[PDB]
Amino acid sequence: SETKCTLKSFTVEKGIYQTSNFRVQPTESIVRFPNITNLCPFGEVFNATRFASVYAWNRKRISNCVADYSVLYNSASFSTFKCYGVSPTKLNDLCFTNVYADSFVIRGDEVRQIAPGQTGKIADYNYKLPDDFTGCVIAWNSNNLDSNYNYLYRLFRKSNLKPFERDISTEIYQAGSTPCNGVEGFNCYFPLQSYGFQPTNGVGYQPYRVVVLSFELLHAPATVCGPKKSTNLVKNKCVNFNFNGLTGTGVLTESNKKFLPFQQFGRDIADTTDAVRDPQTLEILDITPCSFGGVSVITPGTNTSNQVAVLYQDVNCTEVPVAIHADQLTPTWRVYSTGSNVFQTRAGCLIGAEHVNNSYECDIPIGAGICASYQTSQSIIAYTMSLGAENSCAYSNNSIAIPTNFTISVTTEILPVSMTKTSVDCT
Amino acid sequence: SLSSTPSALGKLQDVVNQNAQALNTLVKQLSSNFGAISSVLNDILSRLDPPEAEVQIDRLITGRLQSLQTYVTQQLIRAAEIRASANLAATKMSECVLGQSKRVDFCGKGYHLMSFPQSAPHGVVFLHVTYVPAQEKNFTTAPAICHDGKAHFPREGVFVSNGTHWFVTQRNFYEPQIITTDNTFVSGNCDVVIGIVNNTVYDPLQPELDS
Amino acid sequence: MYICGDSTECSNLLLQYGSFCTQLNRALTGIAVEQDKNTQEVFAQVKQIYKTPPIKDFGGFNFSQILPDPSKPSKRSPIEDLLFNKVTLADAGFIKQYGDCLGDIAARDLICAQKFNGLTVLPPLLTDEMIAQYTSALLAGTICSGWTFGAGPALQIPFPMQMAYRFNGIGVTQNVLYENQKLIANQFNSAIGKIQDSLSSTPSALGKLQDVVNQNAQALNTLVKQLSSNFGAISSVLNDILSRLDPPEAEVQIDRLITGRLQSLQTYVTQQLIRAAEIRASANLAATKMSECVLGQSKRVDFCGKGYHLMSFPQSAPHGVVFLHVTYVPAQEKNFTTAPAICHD
Amino acid sequence: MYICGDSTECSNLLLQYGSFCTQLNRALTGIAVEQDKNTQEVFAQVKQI
Ligand SMILES: *[C@@H]1O[C@H](CO)[C@@H](O[C@@H]2O[C@H](CO)[C@@H](O[C@@H]3O[C@H](CO)[C@@H](O)[C@H](O)[C@@H]3O)[C@H](O)[C@H]2NC(C)=O)[C@H](O)[C@H]1NC(C)=O
Ligand SMILES: *[C@@H]1O[C@H](CO)[C@@H](O[C@@H]2O[C@H](CO)[C@@H](O[C@@H]3O[C@H](CO)[C@@H](O)[C@H](O)[C@@H]3O)[C@H](O)[C@H]2NC(C)=O)[C@H](O)[C@H]1NC(C)=O
Ligand SMILES: *[C@@H]1O[C@H](CO)[C@@H](O[C@@H]2O[C@H](CO)[C@@H](O)[C@H](O)[C@H]2NC(C)=O)[C@H](O)[C@H]1NC(C)=O
Ligand SMILES: *[C@@H]1O[C@H](CO)[C@@H](O[C@@H]2O[C@H](CO)[C@@H](O)[C@H](O)[C@H]2NC(C)=O)[C@H](O)[C@H]1NC(C)=O
Ligand SMILES: *[C@@H]1O[C@H](CO)[C@@H](O[C@@H]2O[C@H](CO)[C@@H](O)[C@H](O)[C@H]2NC(C)=O)[C@H](O)[C@H]1NC(C)=O
Ligand SMILES: *[C@@H]1O[C@H](CO)[C@@H](O[C@@H]2O[C@H](CO)[C@@H](O)[C@H](O)[C@H]2NC(C)=O)[C@H](O)[C@H]1NC(C)=O
Ligand SMILES: *[C@@H]1O[C@H](CO)[C@@H](O[C@@H]2O[C@H](CO)[C@@H](O)[C@H](O)[C@H]2NC(C)=O)[C@H](O)[C@H]1NC(C)=O
Ligand SMILES: *[C@@H]1O[C@H](CO)[C@@H](O)[C@H](O)[C@H]1NC(C)=O
Ligand SMILES: *[C@@H]1O[C@H](CO)[C@@H](O)[C@H](O)[C@H]1NC(C)=O
Ligand SMILES: *[C@@H]1O[C@H](CO)[C@@H](O)[C@H](O)[C@H]1NC(C)=O
Ligand SMILES: *[C@@H]1O[C@H](CO)[C@@H](O)[C@H](O)[C@H]1NC(C)=O
């Protein structure tokens, strides 16, 4: 049936057919995580009374602690929770490295400015995010909680602000051809300008408190993970591993990789992680993806019989049920995973075809000199193809062989000459 | 032989099957979203304003252009293959129907005699009339025959022996002949050749001279 | 597996692109079947397996360097054994299938199916032993019979007599061989020895075969190395896009990855189809040379060597065939005065 | 130069795609070498002048 679906037909002709994988691969998951047990200093980023202004936004380096982002993610005190490059739901299981938390205060119209790749006034002169930024921006209205000319900004910056940099210089900006003598004149103004927050001025000018959390990644073993539970790792079975945020699906198997102590991940030529170091126990488990897919069925044609043989490409006949995950397969599929007709050819493990010691012409080419044929009661037999009839002309000097008769034989050579002339109207 | 064997014209039917499969795949690739909200342009156009319908229409355009390019490339490759086969067929018609070819196995298993063309759907069938030897017989052979001080080699033939006497035949048909001077030529004495045997080469002039 | 390895979210999106993987698999299967047919057409010309000559006295001709060597694990001639050591996969990038790609080597492995990113190398239908047996049968039939074994029943003939026939074929009488038989045999043996020495000494002797392997490994190393390209997405790994982004804003990066990897696969398949056409042309030429020169004597000039063709001997080589063309070359010319006709009375 | 003609931003954006520019150069170089091989094969039959 898998072959009939691969060819999208209800009738299958004689031969070998490579079959696409229609089977249930996925299974349980593991969340193996490091041994860090302490809450991050996330409390003093959102419940602090003092907040430095936007021109002097305050940055803290959170590292080496667990932090339940769900406690921030569930609170209704926030209005904008815009996450770029990540999903707030997935912030829990993800383990990042070297989290950065910046905090400041802006006005209502200025909240939109806090976003990657955007031109504005504070976004261009006071706090500029990178063009690509993996993290979140959380801004909440605090109108009747902070309003007062304490908060200020840099109205007149020279050209712009390099992303992720601070500048609190009080030098007077030069805004004209006349060189700035040092005191603010007609061509010179104070960049440090403050707007007095009023308790009743309008929604646009209501103060807002903003925190930007940036989680850099691909920066050596991560430390700041979420509130995940380190589950017991299970080998030799399909899993969904989460080794320090290294999500993936496959089979974990004990490996002989040397894995010098500083190395942690391991990769193949295609830059795909085919190994891992378990954070709890420093053991190397290579990852072999599930969904075998390398299966070819041998059919004598559905017109003749519904019997089939199954060839697993390079699997070893003992390891056939371990591969293809025969435990999860249907019972009709399991008949072709083990039995009394297993035969190990150099082209793989063949199940369902009985090996015979005779040799005939190749009917269905299996490979490596092995062929298969439906013969009679009737069954599929696998043999070694015979090269030809075994004759021998006895070479003898001073002896010749001369024909005393002839035969007129008419052969037949078919040669294609032309194919169908077709045209396609592209439009 | 042509009728009883089912897959006799297999390579002529493969052309039709391949063309039909390619065209069917090209037609069926018109029912794929390629990421768009639908695989029908009218559904996209009747549900979406132009600025937002342009994205889905562009996705459909890219997918269908990719399908057309794949079809044209595979058709160019197949046309190159068919052109090679047609050049071979033209060479075979020139060298085997219009002549007699000495090339081995070019026009059948055996010594080529003639060929006959027969048109078939999308191709040509050559009936190769050839000559195959049969009913072999083993004889004793000698590179040369030593007459009185001279070595005789067969002009066009080979020396065989039916057990007691020596004949010279043609190499492709047993037609033994009496070894005479008109059958052989002399190229020295009986010292250099390895395997030279002793026999008599009859001269078809001594009986005339006697009488 | 190459595009959306063990990812159901990616597989569902790949389903929206129609039957593209089906076309790619059909093309690659056709290429592999054609690769088997090429060897079957070149080597399986005559299907009568003639035994290696036991009587090793052919009037002076040696033939030991081209006939199978019984004192070897494989019945390969010394020249064949020397040819099989000159084509190497050491510089090939996809040499990593040296992990015993016949049933795994260490614990389970599962190489050449799911250890790489979906790329496998199927084994040829005709093993090297079978190809060597075919070549040995051709050599034995040529030695015992000549050209008669390729045009009907094999007709035995002493080798000096067959060489006299082949001398007559090029326009030189039989006595020219029957007199300098020892000289011709010594020249043939020396030429075969020189061929062996030149093959053993020159490093890049089998440059045509090796350049094939280096062309098929480079085409595969490009395929794996294009799995590390993000193609504009946020990452080159689907397992990171899925573990970071929610479905609605992840299906815009997964679509980019799918498009890039599909384009890479299509490029590989197209270039491989063109290369397969070139190899098919070469295999057709090799089959024609086996038919017209190993199984006969060819009058076509420079088709089977520089000179007047006498005979040819096949030798299997990694992914190819080596023809040893024995030809007759005139030498030691001399000036004479010639006339069109002679006026008698 | 054909795709991103003298543009650092475009050249950097083109690096996201893999060896899609080395492959084309390799193919064109192979064709160019094969042309010289064809010319040598047809005409340079006998080396004696
Ligand atoms: C900043 O300080 C505020 C002060 O309100 C914190 O909000 C408070 O957080 C606690 C702990 O999560 C909440 O307690 C919870 O309340 C309900 C009771 O029905 C239930 O979900 C739990 O059992 C738990 O007791 C509390 O309700 C919440 N208060 C308000 C007004 O929202 C906040 O967590 C502090 N930290 C940050 C980062 O904002
Ligand atoms: C056909 O030619 C081959 C060589 O191409 C001849 O075989 C060679 O035979 C000579 C004489 O026996 C060998 O020389 C000696 O052989 C043994 C080796 O243990 C030893 O006595 C000496 O060290 C010396 O090498 C020679 O090695 C051998 N060559 C090979 C490659 O095996 C063969 O005799 C010829 N056939 C005939 C004349 O029927
Ligand atoms: C070999 O052939 C020769 C020639 O045909 C045979 O000798 C002849 O035999 C016939 C039949 O007995 C006689 O009529 C002739 O007179 C014989 N000719 C001579 C010249 O003697 C000979 O018998 C054949 N040998 C064998 C063994 O078959
Ligand atoms: C063929 O006939 C010649 C006749 O000359 C034989 O040569 C003689 O052989 C004998 C016996 O070996 C010698 O004693 C003579 O000296 C040889 N004479 C000459 C002139 O060389 C020759 O041996 C015969 N061949 C066979 C096979 O019998
Ligand atoms: C090639 O033919 C020659 C014919 O002379 C054979 O040499 C004779 O062989 C017989 C049979 O063994 C011996 O009784 C003779 O003594 C041999 N004669 C000479 C002069 O040596 C030779 O054996 C044949 N070749 C092979 C390989 O059998
Ligand atoms: C046959 O005669 C020709 C001239 O008709 C000779 O050619 C000469 O070759 C020598 C040596 O290479 C040159 O120095 C002369 O200039 C050639 N002459 C001409 C007219 O080109 C040729 O060498 C002679 N062949 C033999 C075998 O003696
Ligand atoms: C030798 O060649 C010469 C020159 O071609 C021939 O001489 C001719 O002989 C005939 C018959 O006697 C005369 O009529 C002619 O006048 C002669 N020609 C010249 C130019 O003098 C002569 O015939 C040839 N001889 C032979 C035997 O062929
Ligand atoms: C982490 O703790 C577990 C027990 O909870 C222990 O088995 C493991 O060795 C510890 N890992 C490290 C790196 O100390
Ligand atoms: C793999 O197959 C070999 C024979 O090819 C066999 O000896 C070996 O036991 C198999 N491997 C396992 C793990 O059973
Ligand atoms: C078949 O051949 C094998 C060796 O390949 C041998 O062990 C076995 O006994 C043979 N079986 C029969 C029934 O002859
Ligand atoms: C002789 O010819 C017969 C057929 O006529 C054949 O069977 C046999 O092998 C040949 N050779 C010898 C040496 O008898």
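So for chain B, numbering is Swiss-Prot's, and the shown residues are 937-1147, in order.
For this deposited structure, the header notes the method as electron microscopy, 3.1 Å.
Cβ coordinates are placed from backbone N, Cα and C, and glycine is handled just like the others.
Swiss-Prot annotations:
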type	residues	note
VARIANT	B:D950 to N	In strain: Delta/B.1.617.2, Mu/B.1.621
VARIANT	B:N969 to K	In strain: Omicron/BA.1, Omicron/BA.2, Omicron/BA.2.12.1, Omicron/BA.2.75, Omicron/BA.4, Omicron/BA.5, Omicron/BQ.1.1, Omicron/XBB.1.5, Omicron/EG.5.1
VARIANT	B:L981 to F	In strain: Omicron/BA.1
VARIANT	B:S982 to A	In strain: Alpha/B.1.1.7
VARIANT	B:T1027 to I	In strain: Gamma/P.1
VARIANT	B:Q1071 to H	In strain: Kappa/B.1.617.1
VARIANT	B:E1092 to K	In strain: Theta/P.3
VARIANT	B:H1101 to Y	In strain: Theta/P.3
VARIANT	B:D1118 to H	In strain: Alpha/B.1.1.7
CB within-chain contacts under 8 A for B:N969 (variant position), separation at least 6: B:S975, B:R995
C-beta crowding around B:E1092 (variant position), within 10 angstroms: 9
Nearest recorded site to B:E1092 (variant position) by CA-CA distance, among variant positions B:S982, B:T1027, B:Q1071: B:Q1071
Other CB atoms, at most 10 A from the CB of B:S982 (variant position): 9
Tertiary neighbours of B:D1118 (variant position) (same chain, Cβ under 8 Å, six or more apart): B:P1140
Of B:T1027, B:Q1071, B:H1101, variant positions neighbouring ligand 3, Cβ under 6 A: B:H1101
DSSP-derived class (H/G/I helix, E/B strand, else coil) of B:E1092 (variant position): coil
Proximity to chain C among variant positions B:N969, B:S982, B:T1027, B:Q1071, B:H1101, where any Cβ pair is under 8 Å: B:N969
Length of the line joining the Cα atoms of B:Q1071 (variant position) and B:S982 (variant position), in Å: 83
DSSP-derived structure type at B:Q1071 (variant position), helix or strand or else coil: strand
Listed variant positions adjacent to ligand 7, that is, members of B:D950, B:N969, B:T1027 whose C-beta is under 6 A away: none
Of all listed variant positions, namely B:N969, B:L981, B:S982, B:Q1071, those lying near chain A with CB under 8 A: B:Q1071
